[PDB]
Amino acid sequence: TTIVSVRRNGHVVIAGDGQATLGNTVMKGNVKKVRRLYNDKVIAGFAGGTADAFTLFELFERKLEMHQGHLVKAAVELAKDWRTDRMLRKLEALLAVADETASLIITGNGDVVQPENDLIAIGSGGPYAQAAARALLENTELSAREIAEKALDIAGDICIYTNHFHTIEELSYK
Amino acid sequence: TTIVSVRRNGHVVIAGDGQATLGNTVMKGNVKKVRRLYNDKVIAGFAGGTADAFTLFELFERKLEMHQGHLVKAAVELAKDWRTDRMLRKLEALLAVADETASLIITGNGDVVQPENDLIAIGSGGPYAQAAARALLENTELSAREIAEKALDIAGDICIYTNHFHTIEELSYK
Amino acid sequence: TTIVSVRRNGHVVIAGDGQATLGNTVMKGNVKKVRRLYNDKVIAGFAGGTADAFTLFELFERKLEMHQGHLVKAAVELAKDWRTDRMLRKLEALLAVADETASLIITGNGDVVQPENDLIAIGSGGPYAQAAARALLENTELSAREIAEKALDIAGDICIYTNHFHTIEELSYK
Amino acid sequence: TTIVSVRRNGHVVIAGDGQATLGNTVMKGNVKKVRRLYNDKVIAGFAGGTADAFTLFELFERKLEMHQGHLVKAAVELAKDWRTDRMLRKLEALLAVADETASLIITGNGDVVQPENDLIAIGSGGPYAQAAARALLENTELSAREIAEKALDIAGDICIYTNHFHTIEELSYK
Amino acid sequence: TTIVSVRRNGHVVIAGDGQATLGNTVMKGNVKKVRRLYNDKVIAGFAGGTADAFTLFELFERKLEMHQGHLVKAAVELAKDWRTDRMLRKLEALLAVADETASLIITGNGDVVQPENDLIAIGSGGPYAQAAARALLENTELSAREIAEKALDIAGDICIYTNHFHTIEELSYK
Amino acid sequence: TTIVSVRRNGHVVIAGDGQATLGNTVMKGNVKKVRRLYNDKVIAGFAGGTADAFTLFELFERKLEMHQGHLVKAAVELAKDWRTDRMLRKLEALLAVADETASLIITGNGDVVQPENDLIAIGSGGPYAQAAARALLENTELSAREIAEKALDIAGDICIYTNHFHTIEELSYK
Amino acid sequence: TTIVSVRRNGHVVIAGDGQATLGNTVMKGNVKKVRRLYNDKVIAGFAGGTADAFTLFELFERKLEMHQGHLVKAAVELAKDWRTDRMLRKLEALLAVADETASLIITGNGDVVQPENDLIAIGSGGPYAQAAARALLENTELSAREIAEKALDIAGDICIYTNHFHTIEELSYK
Amino acid sequence: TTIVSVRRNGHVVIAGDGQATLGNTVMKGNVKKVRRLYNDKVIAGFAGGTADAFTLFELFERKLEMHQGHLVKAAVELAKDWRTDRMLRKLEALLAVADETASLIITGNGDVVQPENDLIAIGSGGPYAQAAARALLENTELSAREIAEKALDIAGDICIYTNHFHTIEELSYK
Amino acid sequence: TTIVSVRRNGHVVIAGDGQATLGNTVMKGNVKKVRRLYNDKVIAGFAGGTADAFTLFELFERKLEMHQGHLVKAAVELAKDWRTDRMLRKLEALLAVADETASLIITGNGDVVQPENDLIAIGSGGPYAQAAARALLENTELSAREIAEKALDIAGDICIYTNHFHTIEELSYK
Amino acid sequence: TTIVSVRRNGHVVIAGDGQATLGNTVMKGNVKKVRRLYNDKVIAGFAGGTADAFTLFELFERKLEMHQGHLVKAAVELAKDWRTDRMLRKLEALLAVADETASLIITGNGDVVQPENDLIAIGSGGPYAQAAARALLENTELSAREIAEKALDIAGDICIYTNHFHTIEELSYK
Amino acid sequence: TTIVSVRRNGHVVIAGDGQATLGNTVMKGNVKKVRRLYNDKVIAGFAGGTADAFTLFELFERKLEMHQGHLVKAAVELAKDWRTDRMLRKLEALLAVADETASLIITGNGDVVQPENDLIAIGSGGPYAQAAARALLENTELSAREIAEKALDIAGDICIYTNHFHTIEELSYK
């Protein structure tokens, strides 16, 4: 799978592919890996259980309501329980989340990571996306969305675990 | 073992083989891997331990009266307990479950997948069935049962762990 | 990779995909895996080194020159050296070969194999192709070419090591 | 795969199944695992690679004329070359060979075994066949062929690597 | 070890050998592996701890008293706790149990399995017994007891972990 | 290590890094991984042992005069000797070689690959370079050298086994 | 370590060696592996950790006053706690225990074994002692102590983990 | 298997069992493991291939023809080639040989070994036989033959790879 | 990662790199691995998970107000909870902590080490930093910061898991 | 072991320790690892067999006799045979060699390597020496000899496989 | 096994034990591990296979006349042939050889070590002997033989693979 988040000219996005793999074969080819949150104010993507999602994203939503839209904090409070709560622990995944404020990754380890330029690329195709994204972001005037897209394709082209079904979620602000 | 589920015009099925393997020998040939649940309004097939399935399915019923029979919603709860709970957490199984609204997989990884056309193929012979089920569903006017059956047999021919004993539960909602 | 060969109504074919994989990434996406031999009378497909090919196919040609078009024999004489000659031994591959006479697989083990219905499906995507080919061949009037094609796609859809680039070599005779 | 050889009243047989397994999938179902050698005066069955068996049986014939058809004496030599020689030493196979004088196994370890009553059962399903073959040969007046066949099927039901396709070469010397 | 249960002409039995092995040597050669239960109305055999037995068989006895001789049910209720009760869980074994009603196996997994013809053959020698039992049961008029016996010998003859000390428990009803 | 080759407008390059890793430590940082061969008409880069590459490139030159500088044809032969020959067969290396006619990989598996646009990226950082190289070559008017260099650096940032020391051999045929 | 127990005419013994091994070196040579329990009416030997044995034996006593000294019955309870209980479950040891009614092994697998003639031989040198103990007990009028001792020494000669330091506890009930 | 050789009162013997094992099942139960050589003057036993035997024993005979009955030397000269001659090397076995002069073991390693008291016990059952042989030899007036026998039985009782079929070769001289 | 701590004349520092590695790729380059604790009177660096460190450091503060800021004494308590407590026990990290009284390591093994001269070097690049830090501290009048920095860079050059991004916290007590 | 070579102010050196290790213990503590060659003009150090040395150093000498003092070339010509000659191949070691011209490493791989600043540090203690050598070389006016020495000590202090016995070979020229 | 060599006042020895271990059992106790070579002017001991040692010592003698009995020079050659030659290269052994000029180890790695005071201790019990041998040679006026013997016994007490059977060859040159 491949999750790519970019941010340029008052525009932030998260894009993902839809391949779920089991062994050496494709189980499903259109898995929605990028949803929306906090009253369609906060976008996100992720790699993992379709249920682990529906549990981590709900909690995260409430964590914001307990920290007035302050993405970071709620994000900080999220990864917190995620490594503390006996049950919540078994949950495995990689949340990529971004609002107008900023964007970041969250690992079961409880880490809240802010990548070099809000550039995010998690998943087995992550680095190929990163490379292509970085390339575009430094040598062209393309848009945050055009980046993730093109970068995602590049990935799905290299990654045997990434396909060409996309699910993009933008966000404008300036 | 191979569990196959096809769905065509108010007709959804679930077919399974009946082999139980121990090491390299066949322990049982007529294992019933498909059954009805929730006042017959729900069909289900399972890969793995019988008693484990009995456990998981029973609880599934429980969750259905809890959510007025809403498959998914009632099913996601099960995708929960299964990984969160101490005991269930131990159970090893793959669930295929369908009703008139949709078909879907349920795994102990808190994952609830609903493949491309409600087409489901799980178990070691899973892909082979999917392969055949796909070809048929797209080049013939054959029905769900006809496909499920024909597909299951193809699986049984390829898969060393799937035999030709069948059990099919159908659901007509037309 | 996935090589599929079919034979129906005085028509035989060999179709292959074009993905070459290294680890978890695609090295090349358009590898020609199906050629032609013996003055464009004999068709073949293969899984392996581009050189192993241009060596095992050249030889095979000469073996036919030593056995008047008689496929099988040159094929037998081929797998013969392929398991004896000190050097030729290190060569690794899976040749699928078919003439108007018949079709068959050759392994470095020296085996000459004629599958059930001149139906061939080698490579990691082999069985998924077989499953879909078999389905079609038994439930529809489609053509040998149409089979291999459709079958190949089905494969590339399931197999993480098989793509959708094709290379088909037909043959007519009646 | 299972190779079985029963011997009763001037009637000696060798029955094998026809499954060839690759990983967990059936590659071929009609593999011929039994054949005649030395002007039909000798019958044989084999576990393993066909081309390897062909090679070994060829040499075995060689040794027979080389010893006036004396099974054992000609068979021990083969046990010799097999372990010693560079190439042959590589061949992976198990041999079951019979004539009117006796039945016997031949392995790459330069071992030439002749079981309790010329009762031979080699291959993954070997024992199960032996079990049934024993029971029959000691509680029924059934014939060699009848036992071999019945035993082989029992094997095919137990052994996940043995199917129900048969090839039986018989020999009458009565 | 080898446990064999058969059922013919209003007669059901369970027979076992007495070898306990530790590594590559015999610890004991006369282990009683087939006892009686529920006021000598229910017979059984088993593979495992001499204590695990004395705990599982006692419980099972009470489970019958809580389900009026209804073998199956008590059996169902048994395998239940066996995979639920924290303590009872560590118990490893394979109970074979049979009454006039029917016969079945119980695994730590909680499964209650009824084999094809009440034919039961658990333990490392299981399949060899099965093969010989099946053979006899289909080609001779021998008795349920004569079967298990002969079948058990066949096993102990093939199985390096099975000897020739028997412990048979019959049961008549018609 | 990363070797990258881009090709644009009569300009073809090959850029490599210069890190040599031993275990988890950097042994050398200025390894020259690219060089010229065949009267400067041919440029090459290599992953692996320097002495091995020197040996292989030497022979490659040999094959070139032996085939009037026809890359491929002279390159396939090398693919030959490499897998066959006793000594060469031992050499561990990956070759990237280009001239004005085409770019192509050369592996010890007697494989001669020529990627989608003569775009080559081998070595542990290979894909990442490919990713960025792809993105650039499709969204900017940058040159081969500009891409190769920029791609190589991206690789050097991602790949823990690739540094930022470069060596670039260019070729202009325009 | 080797614990041996022979029993002849109102004379039952238990002899053990005294080596404690760590890796390939001898840590202690005079380990006391045999001792008296329950007002001297009971002798015992143990393979494994001293403190673990002290723990297990103490509890064993406890169980004896609980069941009026009935060895077996009181011993089976111990075969219980040992595998059911959290703490004990961790203890690693093999118990040899005898009184005037019988001798018997006790393992953490809820197993209580009473070998052929009350002859017990446990520990890495166990078999060798059994072998010798058997020969002597069946071809000489020697006594328990004489056998146990002579057997233990034979063990000490064969077994690299058994030395010649002894500790014997005898019980005369004649 | 188990080979036991003893020597007492101008009598030397070699006794062996007849079990050949493959995995966890018995292939044959009456293998002759003790022969006779040098015009029935020299006795021997062995563990290994029936061919390795009929090659290492034939040679040994000729080595004696080259060293006037002098056992030891031919034995030395034997183990000599057995570790040098390119071919003879692959041979695997354990020859036990004894004449009126002395007795000794020979290993493919080329070693010639004379055990403590001409007492030999090779094979997986070796030590158990040694333990019992030693016991008898030191505490009873039994005969060399009686020893090997009784010892062999003791072995077959402990060793899962040793049965109770014997083959003894005595020798008288005084 | 490399954490280095040098201490010279009322000047104690702690420098860390900023690379976070996943597999063989760099996930983040500016990780802050050093920070202040306990009203800035205490500096600290950490190898491992950020959130884990946040957890451990916070508790460390807790322990300081508990022991009036006595580093060691307050630190030993932490060396406790860390291995005794259920949750903390799971945290994976290496702590480097200094104040004006002393520097010291803290590991989850209930270990509190204070190296030779308060010189600390932990993390995969640890030794290399120690090596350089040692040389400098003993052949130059350079300061703590100067050494820490220069040492860290040397580490960053040798260690494949350490980059050149720094974060230094100094403490002047002179 | 640890070999360190440095070059400063018309002075070059090679210094080594003297520990030879086998498992976890020291075999010898004063191994001479630095010699002299080519009529005491060329210095060298090495890691490996005392014989491999007295063979690779003798040869190297002759290679210089075949290339008028020209270090590099004889060095190239050396690593040449060292990777070709059937025998010489099995030789294992790491020669460090340096003349007034230059210094460099030679590996059985046939590589000739000239490190950054004629700075060499091979052996398990290699990097620690490099780190300390580099530090000194860049922050002090110390001499080549003084460097190698101090560096070597630093190594032996960190490296469990390096001691404090030295063997230095200097060289003056200007 | 332990081989020890002490040297004092024109008296040099070599003492070995006599245990041969197979798995965890003692195969022989009186193995002669020390002997004389070269007209008794040379004494040697060896760890490993007797036949291998015999072979190596034979060649060693060969080299001695070939070098006028110069230990080292004749010994290095042996270190040569040993690693280079096809057959010898297979031999698994460790050599301890002494004469009046010096003592020294000889390994298959073409290594010829001569410990600190001609003190040699090889074999699994090697170090322990070295330890005691060192202590004695530095706090007592005891002789070579006295130390060797006393050291060997200490080894025999510690090392599970060393017994107390000795063989000592001494040499007086005073």
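By the numbers in Swiss-Prot, the shown part of chain K spans 2-175.
Method reported for this entry: X-ray crystallography, 2.8 Å.
Each Cβ is built from the backbone N, Cα and C atoms, and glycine gets one as well.
The Cβ neighbour count for K:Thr2 (mutagenesis position), using a 10 Å radius over every protein chain in view, is 25. Here the residue is the original one, but Swiss-Prot notes a mutagenesis experiment at this spot, K:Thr2 to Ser: 80% reduced protease activity in the absence of HslU. Almost no effect in the presence of HslU.
The DSSP secondary structure for K:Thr2 (mutagenesis position) is coil. Looking at Swiss-Prot, you'll find the mutagenesis K:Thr2 to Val noted as follows: No protease activity.
According to Swiss-Prot, the feature active site maps to K:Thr2.
Experimental mutagenesis is annotated in Swiss-Prot for K:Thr3 to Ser or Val, with the remark: 80% reduced protease activity. The Cβ of K:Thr3 (mutagenesis position) lies under 8 Å from the Cβ of K:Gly17, K:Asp18, K:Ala122, K:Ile123, K:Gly124, K:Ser125, K:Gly126, K:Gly127, K:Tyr129, K:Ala130, K:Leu153, K:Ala156, K:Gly157, K:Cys160, K:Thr163, each of which sits 6+ residues away along the same chain.
For K:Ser6 (mutagenesis position), applying a Cβ distance below 8 Å and a minimum sequence separation of six or more within one chain yields K:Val13, K:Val14, K:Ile15, K:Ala16, K:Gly46, K:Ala97, K:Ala99, K:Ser104, K:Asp119, K:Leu120, K:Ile121, K:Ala122, K:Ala149. The mutagenesis experiment K:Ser6 to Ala is recorded by Swiss-Prot, whose note states: No effect.
Quoted from Swiss-Prot for the published mutagenesis K:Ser104 to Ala: 50% reduced protease activity. Within 10 Å of the C-beta of K:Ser104 (mutagenesis position) there are 24 other C-beta atoms, taking all protein chains into account.
The 10 Å shell around the Cβ of K:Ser125 (mutagenesis position) contains 20 further Cβ atoms across the protein chains shown. In Swiss-Prot, a published mutagenesis experiment is listed as K:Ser125 to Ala, annotated Almost no protease activity.
Around K:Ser144 (mutagenesis position), the C-beta neighbours below 8 angstroms that are at least 6 residues distant in the chain are K:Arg9, K:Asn10, K:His12. DSSP assigns K:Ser144 (mutagenesis position) to coil in the three-state reduction, placing it in neither a helix nor a strand. According to Swiss-Prot, the experimentally introduced change K:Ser144 to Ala is described as follows: No effect.
Taken from Swiss-Prot, the feature Na(+) binding site covers K:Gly157, K:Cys160, K:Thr163.
Its Cβ taken as reference, K:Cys160 (mutagenesis position) is surrounded by 23 other Cβ atoms within 10 Å in the chains shown. Under the heading of mutagenesis, Swiss-Prot lists K:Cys160 to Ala or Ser and annotates it as follows: No protease activity. Cannot form complexes with HslU.
Counting only residues at least six positions away in the same chain, the Cβ atoms of K:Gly11, K:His12 sit under 8 Å from the Cβ of K:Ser173 (mutagenesis position). While the structure shown retains the original residue, Swiss-Prot records the mutagenesis experiment K:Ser173 to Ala with this note: Almost no protease activity.
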Short-range recorded positions relative to chain G, from K:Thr2, K:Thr3, K:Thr163, K:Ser173, with Cβ separation under 8 Å
none
Could you tally the C-beta atoms, other than its own, that fall within 10 angstroms of the C-beta of K:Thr163 (Na(+) binding site)?
28
Check: same-chain CB within 8 A of Na(+) site center, minus K:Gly157, K:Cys160, K:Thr163
K:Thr2, K:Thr3, K:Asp18, K:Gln20, K:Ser125, K:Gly126, K:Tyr129, K:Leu153, K:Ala156, K:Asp158, K:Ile159, K:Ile161, K:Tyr162, K:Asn164, K:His165
Other than its own, how many Cβ atoms are within 10 Å of the Cβ belonging to K:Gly157 (Na(+) binding site)?
23
Would you mind pulling the DSSP three-state label for K:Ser104 (mutagenesis position)?
strand
